[PDB]
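Remarks on the structure that follows.
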Amino acid sequence: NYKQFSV
Amino acid sequence: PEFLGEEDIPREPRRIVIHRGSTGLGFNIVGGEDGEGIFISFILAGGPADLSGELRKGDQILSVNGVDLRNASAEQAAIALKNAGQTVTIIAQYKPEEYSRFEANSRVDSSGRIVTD
């Protein structure tokens, strides 16, 4: 689980 | 003196319009597993999102340019935001309790601010 993205 | 910190952070949905041309929005998102939501985890100082001054860590992204993201995956959410165009219309809602699940040693105080011990 989890994921982190820069936008 | 009249300190803001005492005052409750509004919890109703807001419309945020960011004009960023062809640069990044300047914030990070987390979440997007089993419809748990997409949340702002970090806002970059000096970035378009910061310069709006209408988004904060703990905000859930409800939609971008009319595209419902309440149930989105993290990757598709990122794709939607990155491809949203020069003018990005975000509907956000402050959800500090749900967000605090993600960040270690975090919690919500009496005014709704996210505190990390």
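The residues of chain A that appear here are 95-101 by Swiss-Prot count, in order.
When the header is checked for method, it gives X-ray crystallography, 1.9 Å.
Backbone N, Cα and C define each Cβ position, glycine as well.
In Swiss-Prot this protein carries:
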| type | residues | note |
| --- | --- | --- |
| MUTAGEN | A:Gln98 to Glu | Abolishes interaction with DLG4. Strongly abolishes interaction with DLG4; when associated with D-100 |
| MUTAGEN | A:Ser100 to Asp | Abolishes interaction with DLG4. Strongly abolishes interaction with DLG4; when associated with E-98 |
| MUTAGEN | A:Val101 to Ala | Abolishes interaction with DLG4. Does not redistribute DLG4 to microtubules. Associates with microtubules |
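Its Cβ placed at the centre, A:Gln98 (mutagenesis position) has 15 other Cβ atoms within 10 Å. The sparsest Cβ neighbourhood within 10 Å, among the listed mutagenesis positions (A:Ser100, A:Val101), is found at A:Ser100.
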